Structure formats: C-alpha cells, structure tokens
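What follows is one structure encoded as structure tokens, with my remarks underneath.
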Amino acid sequence: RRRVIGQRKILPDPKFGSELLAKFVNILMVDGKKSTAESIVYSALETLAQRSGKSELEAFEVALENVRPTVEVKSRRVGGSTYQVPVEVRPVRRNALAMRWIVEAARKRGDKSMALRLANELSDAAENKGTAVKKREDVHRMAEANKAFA
Amino acid sequence: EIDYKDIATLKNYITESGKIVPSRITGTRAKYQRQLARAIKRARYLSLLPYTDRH
Amino acid sequence: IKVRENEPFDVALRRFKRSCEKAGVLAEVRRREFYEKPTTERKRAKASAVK
Amino acid sequence: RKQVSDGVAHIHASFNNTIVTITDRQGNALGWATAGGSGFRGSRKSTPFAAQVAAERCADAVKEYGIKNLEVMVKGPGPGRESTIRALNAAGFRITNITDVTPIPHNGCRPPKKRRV
RNA sequence: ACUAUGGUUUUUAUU
RNA sequence: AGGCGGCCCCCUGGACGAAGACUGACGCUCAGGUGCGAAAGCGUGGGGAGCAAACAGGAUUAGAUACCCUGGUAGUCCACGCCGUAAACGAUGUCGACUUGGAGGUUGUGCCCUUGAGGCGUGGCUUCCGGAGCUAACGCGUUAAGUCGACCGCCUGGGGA
C-alpha cells in the first residue's frame, strides 16, 4: 500500500532491429534457462516457413497485429460482491499483452513440441477458435455485452 | 385579497404549472400569502387558473 | 414533488450526495420515510450538510 | 406505405426493465422493444446498455412510414431513460421535444413499504 | 461502497 | 390530552390587545365520581378500488409454519355502541408568586407624514444562549429541573411476578 516503483527501459537488438527480442526472451522463460529461450525464440517460423510472408526479420512481430488486444478484465471486490470490468489496454502494456497472448498454446495443447503448437496456433490467428483462445476471445464478450461503464 | 375576476394580478404568485409560490420568495409573508391562496384556489375551481399539471 | 425543465441536460450536475433521479438511488430506501420522522432526524442531527 | 415524417415515442425505465414504444400523435403504436426482451436478466435487465440495444432494435421500425421528426414522452426512474433517446436520435431520427410524464399520486393513500432483507 | 443468506465454540487457579 | 393540513355551506368551543369602567375575593386544588380514546379488537348492518394480520401457491433455507414474490380472509372506510391502553415526549402533577442580560420569530395595541415588514414604547404566544440557584452527570435556566405559598396522587433492592 505504500511501496512505489516503475518499469525498466530496454533497448532494440543490434541484429533484429526490434524491441520484441529484448523482452520476449524473458517470456515463456523458466528455471533461469535463457539459453533454452534463445533456442526456441521464433523457432515456429521454420514450421511456418511456407506461411511466413516477406522478411523473416519481422515475420513474428507482424503476428501481434492479428493478436490485436483491445481490453483486459480486472476483477475486485467492493463490500461482499466481486465485480468484473473490461478496460481498454494501456499505451505500452497493449504490446505486453499481445506478447503474452501469443504463447498461450506453446505447451497446453496436444500437438507436441513448442514450435508445432505455436505454428498451428499462429495459423488460427485470424478467427481465433477451439482450444487455447479462451483468454483472448472470452475477454471480448464482456466488452460487447456491456458498453456503459464507470 | 379574495376575488377571481382578475388573474393578471394572481399570475405573479404562481408558476407555469399553476403551483403557488412560497411566501419567502415573493415578500408576501404568511398572512397575505394565505389570502392570495384563497383567491387562487377559487379561480382554480372556476377553471380560470390551472389546477393540475402533467406536461 | 417533481422537477420541471424544457429539456434534460446532457449531465447530472450533482453538488449534493445520495440524490435521486438521473441514474441514482437504484431500488433503495424502499421502507417508509414517515410524516414526522424527517423532523426527528432534524432534531437528532443539525449540521449533517457539512460532514 | 406513404411517408408522413412525424411520430412520438413513449419510454419507461424501471430498476428491473426498460420499455420503448413508437407511436403517431393519433395514439397509434407502430412498434416496440424492451430490455428484458433484449435477452437480459436480474440486476442487468435494467442497465443503460440493455436499454441501448432495445433502442437500436426499435430504431429499425417505421421505415416505410418515413418518420424522422420525434417527440419523446418519458417515465420511470431507471437509468434506461437516457441511453434510449441518445441512440434513437442517432439512428436517423431528430428530437424536437422531451417531456417527463411520470404519473404520480399527489398525495395518497398510504406510503409504500416493500422488500426488507 | 451493498454479495443472496446461516447457527454454535466446556471449565478453572496472580493469591 | 387522544388529536387537527381536499374544498365548500351551516353551527359552535377555548385563547389575545389597548384604554376606559363595574363588580369585589366571585380565586385555587381535590380520594371517590364524570366526560374525553391513536391503533388493534369486539356489538350490528352497509361498504370494501387499494393496503393487508389468518393463510394458500411459489421461492429462500439445515429447516421456513418468518424475512422474499403472486394472491387473499378478517380489519382498515361510515353510522351507532363497547374497550380507556402507550417510548402518553415539551418524559418532569394542578394553580400562582419571584430573579441579571442579549438577539431572533409571530401577532395585537399605542405612538412615529409608518408617506420603512420598519422603528420606539408595551401585552399574549414562541425560539436560542445565559447570570443566580439546582443536578452523580447529561441538562433545566423567566414557557426553570431554581427560590417560595395552597392542594392531591405515586414509590420503597433484583428475580419469583
């Protein structure tokens, strides 16, 4: 209730020209295994090599334009009642949410291997259907069933 | 003080809805206010002033 | 008692709290308010407007 | 079948529901929508948005009668008495008059008391 | 701020 | 005092002032008794939209004979008769004297070209401090819980009751 902090500023990679590689290697990272992270980083662009489009330098960051986060749901309690609100995503954190939603299927699906799960889910990217899409699609229901908040 | 045959003098103590205005506003004070209320309530029942309002 | 206005303003303009109308006091105070009890509340509190 | 330009709406908003009826000033109804009939339940059935979608469903009426000029007669305390007008006045119609027509006992016969929980 | 709601916790030792 | 706020027409109770005057203790209180009753209930007929004790149906829940939703009988309205009850509230018996100061509300009367809802005397009602006094303490304080003069009720540790 009184500790006040901020955010750490990060630089674009000298090879990849993007700020995505500066943060995305810390996402899906576990047990301090950052060399495993540097070994699965965009490794689905080989399982998607026939569906990658022009320039593999941007061929993963273009997917965030189809991950397209719009709202995040917060749930808190006032008195006895727990309530839920869909709020619009914030000007820098909108990119962090896209970076979180893009790895929802990376283990929690039957396809085997991270790269194949991710390439299959990056090919469901336009419609967003079936498994691993709950946190992406069902958050939007709350913002289309209600447009009168304070 | 009591008569209904002039409404041009009574209009000052009422609203557009025909409601009687309280004496603290009009400088009438309670005694003369209670007289003007009788002239208005007579003019009401003779359909010379509005009684009820809906619009 | 009811308010009169040629058109409702696009905002509620609330200076005072617990005020009815215009999306306020929703399914509340459904008990009896009483004829003399409002004066008993004016005996029991005399500076309620400035808390 | 013929365009007559003119109509009058009757809106009622409560703490449970909202009703929107479109009429001619000859008293004649031409279409109606409700916030319950919008598919809403409970503490949500009265909401400004459940009423907003009922107004969008009602704003599809009277197209062949060619109505554009609108008066609105409003009732009830519910939050639905505002979003309904805003949305209808955006759906091709133009407001000319808004008046509150809530029917009131002034004053009798014994004060209401209900639901203690 | 107000969840739609629940009844009941053996006894005894600073004199 | 219970109580009185749709309006009308008839009828009628008690209260207030100036100055002048008449009568003259005609003034006060009071066991028993009398008259007066909000609501509920009851005698009896009529009414009965609505509100709703009984209760049914539904729902809630451990249960739900209650709180919640839909009804619904008595009762609530009238005339007339009973029942005298209370957190009866300005809690403090009835009537009356006495005491320092201020400000406000209301309304008479007498006075001021009122040539001012305003003033200066002066009564009735009323509202808030507050001096003296009282009170564990809050609080009363000229409409006293103070100080005196008359009359009459009520009280005597909790529980059982």
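For chain A, we keep the numbers from Swiss-Prot: what you see runs 3-152, in order.
A Cβ is built for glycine as well, from the same backbone N, Cα and C atoms used for every other residue.
If you take the C-beta of A:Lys36 (mutagenesis position) and look for same-chain residues 6 or more apart in sequence within under 8 angstroms, you find A:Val27, A:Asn28. Listed in Swiss-Prot is the mutagenesis experiment A:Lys36 to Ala or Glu, annotated as follows: Defective in ribosome assembly.
Here Swiss-Prot describes A:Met116 to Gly as a published mutagenesis experiment; the accompanying note says: Significantly decreases affinity for its own mRNA. Long-range Cβ contacts of A:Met116 (mutagenesis position) within its own chain (separation 6+, distance under 8 Å): A:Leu30, A:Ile42, A:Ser45, A:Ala46, A:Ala108, A:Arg109.
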